[PDB]
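Enquirer: Pasting in a structure now, in structure tokens, and then I'll have a few things to ask.
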Amino acid sequence: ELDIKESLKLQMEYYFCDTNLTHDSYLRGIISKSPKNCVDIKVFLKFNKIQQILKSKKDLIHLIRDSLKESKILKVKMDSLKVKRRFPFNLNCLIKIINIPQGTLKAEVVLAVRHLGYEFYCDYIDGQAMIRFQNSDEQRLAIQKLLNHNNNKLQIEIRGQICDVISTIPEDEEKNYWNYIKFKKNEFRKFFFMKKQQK
Amino acid sequence: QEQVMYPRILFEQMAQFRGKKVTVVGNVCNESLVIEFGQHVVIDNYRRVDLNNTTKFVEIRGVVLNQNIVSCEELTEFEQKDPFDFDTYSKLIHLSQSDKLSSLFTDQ
Amino acid sequence: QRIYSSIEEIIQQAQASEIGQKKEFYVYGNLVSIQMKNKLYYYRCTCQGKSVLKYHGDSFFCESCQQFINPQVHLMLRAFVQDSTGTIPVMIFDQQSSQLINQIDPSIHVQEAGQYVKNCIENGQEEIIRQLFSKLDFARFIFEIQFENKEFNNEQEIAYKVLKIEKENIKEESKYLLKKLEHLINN
Amino acid sequence: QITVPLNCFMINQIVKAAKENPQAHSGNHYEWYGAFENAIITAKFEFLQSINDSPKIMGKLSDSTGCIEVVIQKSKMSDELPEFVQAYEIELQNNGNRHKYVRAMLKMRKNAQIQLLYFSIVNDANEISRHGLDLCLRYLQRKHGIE
Amino acid sequence: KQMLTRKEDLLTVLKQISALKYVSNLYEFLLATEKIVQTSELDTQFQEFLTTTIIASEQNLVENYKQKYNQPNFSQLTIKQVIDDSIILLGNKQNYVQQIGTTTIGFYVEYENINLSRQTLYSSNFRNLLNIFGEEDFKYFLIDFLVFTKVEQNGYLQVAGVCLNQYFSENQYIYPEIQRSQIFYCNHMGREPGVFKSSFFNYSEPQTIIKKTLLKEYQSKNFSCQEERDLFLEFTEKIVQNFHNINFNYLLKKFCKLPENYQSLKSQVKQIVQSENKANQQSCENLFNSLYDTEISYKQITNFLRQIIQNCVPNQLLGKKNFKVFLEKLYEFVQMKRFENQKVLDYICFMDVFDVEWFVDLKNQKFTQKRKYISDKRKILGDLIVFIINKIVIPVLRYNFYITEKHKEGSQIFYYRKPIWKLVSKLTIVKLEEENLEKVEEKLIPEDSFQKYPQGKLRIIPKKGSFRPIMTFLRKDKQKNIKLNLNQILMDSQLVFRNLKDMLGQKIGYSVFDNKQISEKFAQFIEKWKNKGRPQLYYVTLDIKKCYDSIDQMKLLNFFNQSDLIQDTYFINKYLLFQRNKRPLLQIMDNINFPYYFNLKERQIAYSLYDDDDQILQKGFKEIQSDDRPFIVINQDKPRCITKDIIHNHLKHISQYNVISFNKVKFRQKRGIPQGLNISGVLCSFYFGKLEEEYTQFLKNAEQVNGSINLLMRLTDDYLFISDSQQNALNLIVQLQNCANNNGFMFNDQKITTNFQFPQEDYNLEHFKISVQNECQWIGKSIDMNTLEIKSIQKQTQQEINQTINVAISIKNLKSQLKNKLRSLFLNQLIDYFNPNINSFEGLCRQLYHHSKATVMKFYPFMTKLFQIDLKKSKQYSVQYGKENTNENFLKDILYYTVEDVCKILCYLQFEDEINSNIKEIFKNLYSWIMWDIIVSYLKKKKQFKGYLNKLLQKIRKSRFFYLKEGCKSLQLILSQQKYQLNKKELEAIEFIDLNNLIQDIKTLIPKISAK
Amino acid sequence: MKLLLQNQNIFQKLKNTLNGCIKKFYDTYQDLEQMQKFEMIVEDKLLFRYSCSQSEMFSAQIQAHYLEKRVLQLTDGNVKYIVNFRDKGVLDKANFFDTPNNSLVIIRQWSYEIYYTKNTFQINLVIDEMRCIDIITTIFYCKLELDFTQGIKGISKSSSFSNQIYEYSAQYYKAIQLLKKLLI
DNA sequence: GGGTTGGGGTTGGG
RNA sequence: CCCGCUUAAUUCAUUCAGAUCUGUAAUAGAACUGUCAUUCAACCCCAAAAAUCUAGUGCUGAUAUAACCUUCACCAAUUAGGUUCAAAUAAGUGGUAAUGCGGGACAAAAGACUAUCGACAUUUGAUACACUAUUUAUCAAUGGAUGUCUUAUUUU
Ligand SMILES: [Zn+2]
């Protein structure tokens, strides 16, 4: 209706005033995320009291378009669907590989085991390749093929050579390796503390 | 430059010349080079052992002595891995001696 | 036992033949001047594929079998067989040409020949092929030469083909010349 | 212009008659029952160390009938030797300088030396009989083709 | 700078090629090697032969040929023997000029063909040269060197060395191609819609028989495991089953439906076919227009294809997003012009591989080697897309639609329903079987011709109010041993008729064939017009209607038999030519071979055994050059013979028993010669030249009987008669209409586009409809009858221009393709009527202005297609132009360099060499400024260029303006130095520069140029 | 190369020139003053020399020449011809590359010549101008030939083996018949 | 038992 | 503007050829079956350009009488107003796409996180595998990255 469209334009202007979108900042997301600050009318139908002015979505679309063409704070052209304002108004398992050809790069040994298909962390040093996992099931699921039952020998192919590996590291060495992962993981902590202290 | 003729003859014709420059060919006889023709063998002057090891066949240019002995002036050898035919060689020599073809090999 | 004939008799009995006649002879010739201005090979399937579907990207697919095939190279040369009487331009096909290529260089296999030639050519190594072919000049042989009085594009023409290429044996050629010359003097 | 097999004595007689009777046709072709330009011959090839001859390397072909003197050629862009003679040098160095018969095709024109186009080493005496018979046969063939 | 000069010596040009280490004439080479001495005597002929002959060598070999004093140079051999010994020395090497038309066997070389350059090797000059060298050095001079001997004012002939045409020449994967060209011209139509009965959807129909009919896809070499093969076979069986559940009738009715009054049109066409007596005419025009106004729009068939694919192929076969992208690109696939096409990469580079779910890997490289996995799966996705397109989209279009282009629309594409095209075919058969074609039974044709020549085919192009037939003779009879189409049989007679054509320019009529001849005639007429004092001019234009169907076979054969311009026996020689291109000499990076300068062209020619004055028997070629720049020719060993009797037989056949097929029913002409043959284009001009010569006697003397200039030109069809006396134009029209009445043809549409008006009653010309205009609009030209300056007519709207450009862009060699395309699109038509004799200075500037304004619009689609691919992902271009905004710099580079080359070529075309250099520089800068101004003003409004490229282009244009001003400002001082004396043209140039006030700005000139 | 010379259709040229010869001959000698007719028939003296036109310029390959009997032999694929030439100037004018034999010539102009011999006539062919255009060395094995220096037997030989030779021999016989019937 | 040499590209007049 | 789902019904017509049926005055109507084709489809003449394109600028000081910038669909043409070597607010024309439903709070100058990660995240160089317009991996270097809270109320 005429009074209905007038009240609709009045409420849309009262809720479109940048002071409201600054004290509440609700419509700020719709304003920013809009393509060119031209939001559509499909977000106006989700209002609470706007439906109370109802007393065929294109019909109400054209009604609001008329009530906006009679207004000046906002803008509407070509009877399009979107609407816009005429001002910016801004403001437990780990093992070890051994007998690796000395000097071989990290890439070969890490990919030969990444062939497993499951993640792991590897530390290489001249032969000793300490490998650890995050999941306990993957150990028993992988040893079924990495420990080749054809030979029943823990052997991996690297750079054209056979290399040995152990299925269990000592328990005291396991505790020391856990404490070493703590050392390096707490080393991150001391790094970051020094970075926070340099100023 | 200098024409040193050296015709070829059979074994019997060696007795017909009795001193002249000729060229005769033969196969080595295994035990003073000595070679068997064609069983009749002929003896010569070259050092029997001096020739190379692989060589099995020989051709000599020289003057024929009284009989069965010939001083060799030119010595040719080759590793003939195949049995040297003889009857065709005799036919060729006889045709060389033929009157219809004598005007090809030697003068007159 | 066979009966031989020189190149003159072949050229004669060829230029006095009506269309549709084929004939074979045996000659004590020798090969020379393997031509190289043509292409030195062609493609053929294993099942006597007449036409091979050509593709791009070196793709191949036969039609007499209708399976994806590994293309086979049959090399065909062209050279001249001559003698103390004449000369004849002949064509050499896969088997004979491979036999020759293998005799001059025993490393290459009788079935590896075409692939060797094609790889040398396409890679950019023709000098080696040129020298290899040059090493065959005046190589004595025993040939079985076939001639056919066919007709192409309604134009009569004589073509010579080589069937058997064997190593020579002077002991028999000598006897042949001797008997021929005996017959010649006797009459 | 076809190849003819003949021996050294025939070459000597032919060149002698050519140099003695210049009242022939004014063509480089010799005359022996026809106009021939090439020749085939099996003979005892041996080098002939001439004096200060850069391009040419004189040779010699002894035989059971006479003796001729041939000339070889060498590449101009590279002062080296052809293949068929390099192989002969190698083979002669191996056996320790023992001269062998060879079968040679050579081109002879008049009022010039006798070049040697190609030759191959022979290791079979049946080649000698083959060459003699070829000579006689082709001679008879040309003679009875003249009549 | 490195401008283009109009005169060059082959010795100078050869010095620039880096491969050749030593080049010189033969005389200096003989003085260097001491083979002769200036104190000796040599006749003039031999000394000139030693001075002009040029030799080249890839190595400095003057030392190896030094005179060895060991033995004097007395030669006893002939020349043939020395050359034979040289060819023997070559051995197995198979590319040498002295080796053409011969074969080496053993130690004997034999000649088997006609190398027309042997005359040069065995002449007396080469005999004396052999005497000078001696055999042992001649035999290697014929090998180590390249010997070009001058035989023509500028043309050289190569007689010895390596063939120059030998200097003009690990793998990767190559995706298949989508056979788009299959969709265009299909005249078939079945009872029920769908696809052909030979397609795999209908083959004897079990996945087994599908494997049987898809034996080309089930066993590709991209499927890793048999598992994948079976997995894909399942999808194909589901595709087939889904296809058999489509009712094409409802689909066609929904999107692309027949008109509302189709039954009316069917009845009208059936009625016109039935009536034996001739029907009306304008009704047929209205019916053709009502039929052609039923073409299916692009959106309609696009929706049709999307809808038929959506319910024929499973979604996951390609992936949820791959399928979406594919359906989106299908539109672009629909609306592309005739000779355009899409590449598989267009789809691939915008799709994702990890979206296809049913893929598998034998080794688990999805994490180790991700790139190799993406490659190995792209190699499968591409084949999937090619299969989909070339097995569903192509047959459906080819079967249900007829796709072709309109007469005037150019290269645009149009889709017609199948029934409507069958109606058009019926109506055209009716409208064509009454005038010239007629049905025929294979009884009447003689069997000798029937087994000798092949047949032809008919096509129909829709026209405004009628059709346009086309006869194509590409087919050949595989059976009966016919391995050549009819054009390949008539090639030799076409060569003879070209030889004839070279003599019809001035002997038996008024014919023209190319823009060079037209421009020469115009230059002469403009000279005479300026001589007489520029009086008023009149003109008249008219054209025969359907010439090729109006010529009488009897009169043509009679004119053929009794002509003396056609000899009895001709020999055909084939050779090849290296001519000079437009690259300026690179003043002296060190890798410059021949093709940087010379263009290779393989040519044939037919000469006569007579003692003709062209003496082709000595040279072997006939080239008419337009400048004094060298060119090389080498002959070839491929001669042929042709006889007037064979040409007579071919003419009689193609003029009497020419039978062409259509819809498997045969037709045969009744009068005229078939357009579509290579030979007809000259035959028509000859036949009409005879007739028009019979009736135009008064023009032969009307230049001196009363002192009146008058030009008369004619292409195969169009006349143009410019004159000074209206009476001559009236007499011309009268005589031409009289000849038309006498011989049986009539002029097209009775439209005479004259310049004056006159009472059409005093001459019985009432039936003509005179149209009066004030500018001669001849073939794509606008001759201005007040200044008689010529230029072309350009389209005005971006759509009209786009209708005739087929873009084809490949990432492989963009840099060359785009530059060549610009160079051509500039120099296409402008290069001929840029003659400084025809147009004045302002005329040339205006012509360049308008032509550039047209060519920029022509080029624009190439730029918009280039921007559709990002180059940063291509190392080949990112290493050279950067990683950010690389397209901008690439386009700027190609634009700049092509514009510079075009400016240099224009300066070459406008001036001579005697002109000062500063004038050339000023005009080069002026043309560069004009072109850059046009480009900048045309692009400154677009979007893809608005951001950053326009700044570069504006900078370049401002720089060119500044350089032009600076040259114009320094020319005054340089001339006032008085060291230089000016000819007349330089004074004209100065007058043009100072009048328009090019010191301050171009503002005074643009009004005189942009005015249309 | 064999086809290039084959396509020349030389026999058409020979037929046309023979036709022109006999036509002009019995056109120019219709006086029939029997005293002059007896005066004309003398042994070994040309009765009529007809030059050929400029359209009959065929080419061929020289296979063998003879300088004492001035004889030339040419060939083209199938057929070979035996003809004469006017003098040594004919050879020395055509710039031969190496030698008369084995070279491709074009005949700029030739001529027919009519002789009276024992009891009958004889029509020869004389080549008057040549030019060497190239060298070709390809022995052609011509099955059949025609000799213009042996009267009627020179042509009528091998007449059964080819239609063209049959027709030309027939025309030659008709020509000599008309010849002997006009004067005698 | 092989055989012009199959092309790539597609503007502007007729 | 982005993301997920969805978008429908009988035949608008049936050329050519073959075999059936129905009545007739020459037509018609019913219903059926086979189907691109010389294995291939592409019209011709003439004229213009031609690098194995990592190889190329006087890399550019000009005419505020100038050059840029400004519009809610998109693009391409027409008018208004500002700026001084670059930045933000417009108005008439012509063509092109348009079913509905649902989501679009970090906005940021930091503070707190000892939450995190030798499995953090960038940046570069090196090495692999790839390349016709690849969306990776390891090493080295480097320091910051992540998830939560505070400055915050659907008349939105
Ligand atoms: Zn097969």
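Chain C uses Swiss-Prot numbers throughout; the residues present, in order, are 511-697.
Including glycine, each Cβ sits where the backbone N, Cα and C put it.
So Swiss-Prot lists the following for this protein:
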MUTAGEN   C:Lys532 to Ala  Reduced single-stranded telomeric DNA binding
MUTAGEN   C:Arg554 to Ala  Reduced single-stranded telomeric DNA binding
BINDING   C:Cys555, C:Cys572, C:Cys575  Zn(2+) binding site
MUTAGEN   C:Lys560 to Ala  Reduced single-stranded telomeric DNA binding
MUTAGEN   C:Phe590 to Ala  Does not affect single-stranded telomeric DNA binding; abolished telomerase activity of the holoenzyme telomerase ribonucleoprotein complex
MUTAGEN   C:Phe603 to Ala  Strongly reduced single-stranded telomeric DNA binding; reduced telomerase activity of the holoenzyme telomerase ribonucleoprotein complex
MUTAGEN   C:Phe648 to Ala  Does not affect single-stranded telomeric DNA binding; abolished telomerase activity of the holoenzyme telomerase ribonucleoprotein complex
MUTAGEN   C:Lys660 to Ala  Abolished single-stranded telomeric DNA binding; reduced telomerase activity of the holoenzyme telomerase ribonucleoprotein complex
Enquirer: Measuring CA to CA, name the entry from the recorded positions C:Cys572, C:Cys575, C:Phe590 that ends up nearest C:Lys532 (mutagenesis position).
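Expert: Ranked by Cα distance from C:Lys532 (mutagenesis position), first place goes to C:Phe590.
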Enquirer: In three-state terms from DSSP, label C:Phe590 (mutagenesis position) for me.
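Expert: In three-state terms, C:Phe590 (mutagenesis position) counts as strand.
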Enquirer: To the nearest Å, how far is the Cα of C:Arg554 (mutagenesis position) from the Cα of C:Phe590 (mutagenesis position)?
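Expert: Taking the Cα atoms only, C:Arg554 (mutagenesis position) lies 25 Å from C:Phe590 (mutagenesis position).
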Enquirer: What residues, ordered by sequence, lie under 8 A Cβ-to-Cβ from C:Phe603 (mutagenesis position) and sit at least six positions away in the same chain?
Expert: C:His584, C:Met586, C:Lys671, C:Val672
Enquirer: C:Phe648 (mutagenesis position) to C:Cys555 (Zn(2+) binding site): how many Å between their Cα atoms?
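Expert: The Cα atom of C:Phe648 (mutagenesis position) is 34 Å away from the Cα atom of C:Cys555 (Zn(2+) binding site).
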Enquirer: Reported as an integer number of Å, what is the Cα distance between C:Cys555 (Zn(2+) binding site) and C:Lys660 (mutagenesis position)?
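Expert: Roughly 26 Å, rounded to the nearest whole number.
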Enquirer: Neighbourhood of the Zn(2+) site (C:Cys555, C:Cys572, C:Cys575): other residues with Cβ within 8 Å of the Cβ centroid, in order?
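Expert: My list of surrounding residues reads C:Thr556, C:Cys557, C:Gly559, C:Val562, C:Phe571, C:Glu573, C:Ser574, C:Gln576, C:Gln577, C:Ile579.
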Enquirer: Suppose we screen the recorded positions C:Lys532, C:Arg554, C:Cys572, C:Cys575, C:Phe590 by Cβ distance to ligand 1 with a cut-off under 6 Å; which survive, in sequence order?
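Expert: Listed by sequence, the hits are C:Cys572, C:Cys575.
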Enquirer: Calculate the distance in Å between the alpha carbons (Cα) of C:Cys572 (Zn(2+) binding site) and C:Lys660 (mutagenesis position), and round it to a whole number.
Expert: 29
Enquirer: Between C-alpha atoms, which of these recorded positions comes nearest to C:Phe590 (mutagenesis position): C:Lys560, C:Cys575, C:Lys660?
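Expert: Minimum Cα distance from C:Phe590 (mutagenesis position) across C:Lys560, C:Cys575, C:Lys660 lands on C:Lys660.
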Enquirer: What does DSSP say about C:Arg554 (mutagenesis position): helix, strand or coil?
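Expert: Looking at the DSSP assignment, C:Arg554 (mutagenesis position) belongs to a strand.
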Enquirer: Using DSSP and three states only, what is C:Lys560 (mutagenesis position)?
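Expert: Once the DSSP labels are grouped into three classes, C:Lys560 (mutagenesis position) ends up as coil.
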Enquirer: Measuring Cα to Cα, how many Å separate C:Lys560 (mutagenesis position) from C:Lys660 (mutagenesis position)?
Expert: 20
Enquirer: Who sits close to C:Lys660 (mutagenesis position): which same-chain residues at least 6 apart have their Cβ under 8 Å from its Cβ?
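Expert: Looking at Cβ-Cβ distances below 8 Å from C:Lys660 (mutagenesis position), excluding near sequence neighbours, one finds C:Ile529, C:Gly530, C:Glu667, C:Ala669.
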Enquirer: In this structure, which of the binding-site residues C:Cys572, C:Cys575 has the fewest other Cβ atoms within 10 Å of its Cβ?
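Expert: Fewest other Cβ atoms within 10 Å, among the binding-site residues C:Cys572, C:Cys575, is found for C:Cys575.
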Enquirer: Out of the recorded positions C:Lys532, C:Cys555, C:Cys572, C:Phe590, which are near chain E, with a C-beta less than 8 A away from one of its C-betas?
Expert: C:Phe590
Enquirer: Counting every protein chain present, what is the number of Cβ atoms, excluding its own, within 10 Å of the Cβ of C:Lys532 (mutagenesis position)?
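Expert: Looking across every protein chain shown, the total is 11.
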Enquirer: For the mutagenesis positions listed here (C:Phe590, C:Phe648), tell me which residue's CB has the most neighbouring CB atoms inside 10 Å.
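Expert: For the mutagenesis positions C:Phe590, C:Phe648, the Cβ with the most other Cβ atoms within 10 Å is C:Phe590.
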Enquirer: Run through the Cβ atoms and count how many others sit within 10 Å of the one on C:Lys560 (mutagenesis position).
Expert: 9
Enquirer: What three-state class does DSSP give C:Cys575 (Zn(2+) binding site)?
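Expert: Coil, per DSSP.
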Enquirer: Just how many other Cβ atoms lie inside 10 Å of the Cβ on C:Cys555 (Zn(2+) binding site)?
Expert: 20
Enquirer: Would you count the other C-beta atoms found within 10 angstroms of the C-beta of C:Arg554 (mutagenesis position) for me?
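Expert: For C:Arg554 (mutagenesis position), the 10 Å Cβ neighbour count is 20.
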Enquirer: Which of these recorded positions, C:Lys532, C:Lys560, C:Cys575, C:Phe603, C:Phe648, are close to chain D by Cβ (under 8 Å)?
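Expert: Qualifying residues, whose Cβ lies under 8 Å from chain D: C:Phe648.
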